[PDB]
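Participant: Just dropping this structure here.
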Amino acid sequence: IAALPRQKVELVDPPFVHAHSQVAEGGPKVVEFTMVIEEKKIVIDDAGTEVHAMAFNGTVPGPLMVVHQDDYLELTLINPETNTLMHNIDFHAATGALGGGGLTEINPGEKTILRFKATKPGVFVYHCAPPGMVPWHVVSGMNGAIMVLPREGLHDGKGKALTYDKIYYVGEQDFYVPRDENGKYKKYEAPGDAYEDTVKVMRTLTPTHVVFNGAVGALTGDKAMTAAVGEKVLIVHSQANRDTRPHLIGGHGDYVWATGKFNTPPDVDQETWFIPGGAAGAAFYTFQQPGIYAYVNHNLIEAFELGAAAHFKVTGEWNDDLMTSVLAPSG
Amino acid sequence: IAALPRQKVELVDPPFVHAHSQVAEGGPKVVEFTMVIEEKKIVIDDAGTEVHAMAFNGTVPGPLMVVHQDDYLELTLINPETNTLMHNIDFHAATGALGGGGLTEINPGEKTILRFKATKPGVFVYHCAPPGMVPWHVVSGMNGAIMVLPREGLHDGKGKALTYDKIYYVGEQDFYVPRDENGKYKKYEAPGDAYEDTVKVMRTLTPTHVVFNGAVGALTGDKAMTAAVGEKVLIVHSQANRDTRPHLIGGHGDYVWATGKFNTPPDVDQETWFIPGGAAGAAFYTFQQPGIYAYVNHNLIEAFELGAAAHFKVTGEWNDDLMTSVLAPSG
Amino acid sequence: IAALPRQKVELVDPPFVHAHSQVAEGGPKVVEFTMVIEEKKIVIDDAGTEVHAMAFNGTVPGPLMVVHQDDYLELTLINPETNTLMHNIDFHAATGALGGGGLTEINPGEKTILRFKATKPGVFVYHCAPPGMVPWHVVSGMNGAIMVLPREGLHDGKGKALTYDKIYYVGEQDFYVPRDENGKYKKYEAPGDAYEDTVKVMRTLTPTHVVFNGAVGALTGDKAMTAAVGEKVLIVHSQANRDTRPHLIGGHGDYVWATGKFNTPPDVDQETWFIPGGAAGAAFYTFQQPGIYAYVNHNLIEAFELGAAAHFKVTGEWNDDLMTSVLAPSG
Ligand SMILES: [Cu+2]
Ligand SMILES: [Cu+2]
Ligand SMILES: [Cu+2]
Ligand SMILES: [Cu+2]
Ligand SMILES: [Cu+2]
Ligand SMILES: [Cu+2]
């Protein structure tokens, strides 16, 4: 262990992923990561709705950390003195101490370094879990995911290699924002001030917002994910507290590790997949048609009314064999 | 493609499926279908509760279209002048232009003809998706499903052929009917009139009714599905906007393509399967016992309080080896 | 059948399971069980909230009956004179008469004996189902599960034997307890007085309590489940009416029969699995780290707010290779 190569990796904010190789380069190594926890107010919709976010590395969701099976993930978690809450981290990819949550409880002004062997391959969720207030921190955006790639990269049901040209991390967040008697969303001074009202909303099990990358439309318009005809894309998706059902309108999930675990054969030709709360999944797809696509949570109410919708701008040539308008909309 | 044989198919109302062959009869063909959109009031319960349904071919759900892999489904969608809204169709089985929704936007008085190559085998959902009014149209019953059978028919995980004697299509719909201040369901003289009230109910993510084939008890009594001991039946099930967990009371799902995709091996000996919102699944089962069966969404509250329950009247001889009353209810 | 050996089994209260063999002891036999139905007031939390439970063998959930494939489960169901309602039982593992429900309808003062062939291997849910009062009986705790082990014990998806050292049965219950105008849960003299109000809550599809083994924290403290480093544990989990997503915080589900059916290959390296309402599942795990583990329903709100959280006390030596605190929380 002590003789293993140590490698520091620079993280990038989602939906983008930091530099990495699908197939492992070299032997096992201790991959070092560092994340600063930021408690800050963020606007989650076009109506100026604020949320006292608790974010790993300052983003909702936290950045995607990529390592290979049997590598060690050594994370340095820092909680600035400017924060008002104690935080920790639970890596679903880790084994022991509640995923590491019991070994990383840091108060404002403290940091900690946790190391764990990524023994299982797949996309895993990680989240803050302070004893007594687990749901609150998580639904406040304090969660993300990591990808433990098999040493030999991805493969389909029959060992055939699956290599993606691009990879996007879509973190889905269910928010529970309190509203006053008039139906208007409330704003609070400090995070703690919202606790009571937030819990009452949480118990209804009905989120007020279900978003991608921290806000409604965060992945639409000019911030739409891109691709080209013939391009192979891996779309990692996560939900740390509630179920979701990803769907690529106009496309499919050619290979979908619905459970997120690479040793579990992927489903194929998926129209809509399911990811349970507290888990991550990965869908592989080769775009065949150009144009705009809508990647959504297929409970269309949560998608188009609550905000769980994203876009894909794909360049290339249209394929009239696959689809064609024989007669355009006419009288 | 122009040289490919063409065949006009006659659609039938669910739970029945139009004539077709499990094994493809000949090479790829352009299978033609035609559906007229009908906006109509439908009564969903014995309390007289009405819903302004937007139905493909006049039924909720829309009719099941059957084709084989690599065939071309050419649909002529018609929106009569008698309608008030613009409609389109998204085939989850299709690839490109938002499943076709982007090429099929027809206003009242218009029609369009869309053709796509059914490249992936399985049961797929199809539904209307007008930009900005997507969920509303879907929860108004404007959705259905199609089945792209493999050229060589159905097979289990080990390649053994699975030939069914009967096939049924159960479309499950989640309605959100507004109520006045007295708890009485409201009635409207027009679709647009209910819109505002409906959206508010939709946002609670709690349907007022969850029904099979458009209404409570729709598939019972005169409309109870039939079978006979020894008969093999395929029960196709769809839910375009919300999760469901089909269960045959008194029976099982011998083979269940939970994801609805035939290239994804079916689960076996299922008691209750799960179909996420925005997808369709299929269950193959051979009846062993005579009598009535209850096909339900296994959230017993949704099944028996909300309306998600159907029946099966099976004929045949009882099997005392499988089950027997050693001591009938007595003192 | 009469010539087959018979064995009377003494059931034990969950989360424990009665003595049995993983690999079948000889040939097919008629395994006899007896359960007396008890309508009783139970407290579901520390505040003293009571529920007029309907419990098989007097426990919520009912006890786990264990037999082998092709064995005959002969159950003597007794409904005491002291009871006020008619009860029956629906074995999801059984084939015919609504899972046995239609042949076991017994009124207070009556008993019945039902026998069915356990033709399919896996864990199955069993619950009361009085026609017209189905969901009310189930959400009142009248449900449990059975395990039909393959005659050759468990095996992974590749045929390698999977022999557990311990086995626990976690029955998850979704309760719908009415509240008064002050938000305080209501208490009733007779269960009948609760029906109307309870039905109202049930219709919201939002349980007030989601608990393991009949109450919040029922499987914690001195009642916490136990294991040791290197010990293989099988955790059978069931939910007869609502979805759940089991997760062992700090561990994984090495082999998980998410559908609960043994003839369906298990998913591996699971972080969080999914069990649809009206079904049971099983997870196999070999502990590697000592300490406390939280076995929860991963919708953290349901887990830590609603009561779906259990504990595991694991003895043994810490494995620093798997996980270690390089730097404990410090400045
Ligand atoms: Cu935190
Ligand atoms: Cu977790
Ligand atoms: Cu429409
Ligand atoms: Cu769709
Ligand atoms: Cu009962
Ligand atoms: Cu049942």
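So for chain B, numbering is Swiss-Prot's, and the shown residues are 45-375, in order.
Here the Cβ of each residue, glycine as well, is placed from N, Cα and C on the backbone.
Taken from Swiss-Prot, the feature Cu cation 1 binding site applies to B:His131, B:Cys172, B:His181, B:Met186. Marked as Cu cation 2 binding site by Swiss-Prot: B:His136, B:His171, B:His342. For the published mutagenesis B:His171 to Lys, Swiss-Prot gives the following note: Loses nitrite-reducing activity. B:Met186 to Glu appears in Swiss-Prot as a published mutagenesis result, with the remark: Contains only a type II copper atom and fails to catalyze the reduction of nitrite.
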Participant: Taking ligand 3 as the reference, state which of the recorded positions B:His131, B:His136, B:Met186 have a Cβ closer than 6 Å to one of its atoms.
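Facilitator: Near the molecule: B:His131, B:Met186.
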Participant: Looking at the recorded positions B:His171, B:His181, which sits with the largest number of other Cβ atoms within 10 Å of its Cβ?
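Facilitator: Counting every other Cβ within 10 Å of each candidate, the maximum falls on B:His171.
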Participant: Which residue among the binding-site residues B:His136, B:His342 has the fewest other Cβ atoms within 10 Å of its Cβ, if you could check?
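Facilitator: Each of the binding-site residues B:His136, B:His342 was scored; lowest Cβ tally within 10 Å is B:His342.
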Participant: Taking each of B:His131, B:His171, B:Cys172, B:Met186, B:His342 in turn, which of these recorded positions have a Cβ less than 8 Å away from a Cβ in chain C?
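Facilitator: From B:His131, B:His171, B:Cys172, B:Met186, B:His342, flagged as close to C: B:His342.
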Participant: Taking the mean position of the Cβ atoms of B:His131, B:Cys172, B:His181, B:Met186 as the Cu cation 1 site, which residues outside that list, in the same chain, have a Cβ no more than 8 Å away, listed in sequence order?
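Facilitator: Output for this site, in sequence order: B:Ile81, B:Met98, B:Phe100, B:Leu129, B:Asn132, B:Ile133, B:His171, B:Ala173, B:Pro174, B:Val182, B:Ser184, B:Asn187.
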Participant: For chain A, give the subset of the recorded positions B:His131, B:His136, B:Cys172, B:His181, B:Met186, B:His342 whose C-beta is less than 8 angstroms from one of that chain's C-beta atoms, in sequence order, otherwise 'none'.
Facilitator: B:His136
Participant: According to DSSP, which kind of secondary structure is B:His131 (Cu cation 1 binding site) found in, if we only use helix, strand and coil?
Facilitator: strand
Participant: State which of the following recorded positions has the fewest other Cβ atoms within 10 Å around its Cβ: B:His131, B:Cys172, B:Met186.
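Facilitator: Taking B:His131, B:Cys172, B:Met186 as the recorded positions, the minimal 10 Å Cβ count falls on B:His131.
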Participant: For B:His181 (Cu cation 1 binding site), just give me the three-state DSSP call.
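Facilitator: Once the DSSP labels are grouped into three classes, B:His181 (Cu cation 1 binding site) ends up as helix.
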Participant: Quick one: Cα separation, B:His131 (Cu cation 1 binding site) versus B:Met186 (mutagenesis position), in Å?
Facilitator: 9
Participant: Rank aside, I only need the closest one: which of the binding-site residues B:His136, B:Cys172, B:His342 has its C-alpha nearest to that of B:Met186 (mutagenesis position)?
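Facilitator: Comparing Cα positions, the candidate nearest B:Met186 (mutagenesis position) turns out to be B:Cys172.
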Participant: Return only the integer: C-alpha distance in Å from B:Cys172 (Cu cation 1 binding site) to B:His136 (Cu cation 2 binding site).
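Facilitator: So the alpha carbons of B:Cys172 (Cu cation 1 binding site) and B:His136 (Cu cation 2 binding site) sit roughly 11 Å from each other.
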Participant: Provide the three-state secondary structure of B:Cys172 (Cu cation 1 binding site) computed with DSSP.
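Facilitator: Its secondary structure by DSSP: coil.
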Participant: Calculate the distance in Å between the alpha carbons (Cα) of B:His181 (Cu cation 1 binding site) and B:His171 (mutagenesis position), and round it to a whole number.
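Facilitator: Cα to Cα, B:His181 (Cu cation 1 binding site) and B:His171 (mutagenesis position) are separated by 8 Å.
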Participant: Between the Cα atoms of B:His136 (Cu cation 2 binding site) and B:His171 (mutagenesis position), what distance do you get, rounded to the nearest Å?
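Facilitator: Here the two Cα atoms are 8 Å apart.
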